[PDB]
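Beneath this line is the structure, given in structure tokens, with notes to follow.
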Amino acid sequence: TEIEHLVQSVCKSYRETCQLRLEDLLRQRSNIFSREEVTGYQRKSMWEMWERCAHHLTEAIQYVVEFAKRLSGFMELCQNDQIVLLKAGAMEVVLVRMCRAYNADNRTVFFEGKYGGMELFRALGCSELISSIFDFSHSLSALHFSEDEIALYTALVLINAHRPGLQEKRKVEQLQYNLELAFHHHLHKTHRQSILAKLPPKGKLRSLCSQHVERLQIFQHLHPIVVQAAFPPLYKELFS
Ligand SMILES: CC(C)=CCC[C@@H](C)[C@H]1CC[C@H]2[C@@H]3CC=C4C[C@@H](O)CC[C@]4(C)[C@H]3CC[C@]12C
Ligand SMILES: Cc1cc2c(s1)c(-c1ccc(C(=O)O)cc1)nn2C(=O)c1c(Cl)cccc1Cl
């Protein structure tokens, strides 16, 4: 069916843009920052940690932009709608992708080549927001997302006809309905429909991610970093 091909193309787009390989991430779980290395990060200036973390986060976004660009029918949307969907959803996808890099056993994340806890980031002074991000990954870790499940769920995070400001809402609805069918179909074929009831509630991802982006906007205002835009019109609604 056109649906099994849509499943295959979404998984392919994901596989090509997932940035880090699951085998690598799982294999390096034992490669953990030492007390001294942690202290090294904690003593850095707020502004150097910000530069590092901002560069890594914009690179994560760019992989999500390529994921979207390779999604069947994503380019056939009007550029306004491309921007609206990426502007509402790209960071939500990055926060979802974090669960693959996150180890629930010791509440660590993969960062510059090893695993560390949220205290790595103490110099940024965002204790409560970073803790929220870690908690969200802790929740998503319990689902043991397969790669294809992550691919199909993140596709649906982006392709959402409820985002305000769409010019061709019906064209987005058609992608969304197809991806919904692809996702349900896949879950049925793998006996994993049970994850549907365990998915994060939409307002949760939305309000966590809008706080995150709001804090990044504030740091970017106090201490601008500069990046070579992959999607210039989209860069402009965030680097404006
Ligand atoms: C609040 C603030 C100013 C910063 C947030 C600090 C911290 C929570 C950020 C900084 C770098 C991020 C990772 C970057 C890259 C990836 C790879 C992606 O494929 C999956 C996600 C992941 C691992 C990001 C996770 C969140 C990190 C650690
Ligand atoms: C939903 C989205 C939020 C968000 C996006 S999209 C982008 C972004 C990045 C690059 C490109 C591109 O074209 O290369 C396009 C978009 N940055 N960003 C941020 O929150 C952000 C980051 Cl990650 C770092 C520093 C400052 C900020 Cl404000």
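Per Swiss-Prot, chain A residues shown: 268-507, in order.
Method on record in the header is X-ray crystallography, 2.1 Å.
From the backbone N, Cα and C atoms, a Cβ is placed for every residue, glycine too.
Swiss-Prot lists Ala327 to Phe among its mutagenesis entries, and the accompanying note reads: Completely abolishes transcriptional activity. DSSP gives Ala327 (mutagenesis position) a helix state. In sequence order, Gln286, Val361, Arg364 are the residues near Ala327 (mutagenesis position), counting only same-chain partners six or more apart with C-beta under 8 A.
In sequence order, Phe300, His323, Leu387 make up the list of same-chain residues 6 or more apart from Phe378 (mutagenesis position) whose Cβ falls under 8 Å from its Cβ. Quoted from Swiss-Prot, the note on mutagenesis experiment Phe378 to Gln is: Completely abolishes transcriptional activity.
Recorded in Swiss-Prot as a mutagenesis result, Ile397 to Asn carries the remark: Nearly abolishes transcriptional activity. Under the three-state DSSP scheme, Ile397 (mutagenesis position) falls in the helix class.
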Counting across all protein chains shown, how many other Cβ atoms sit within 10 Å of the Cβ of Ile397 (mutagenesis position)?
21
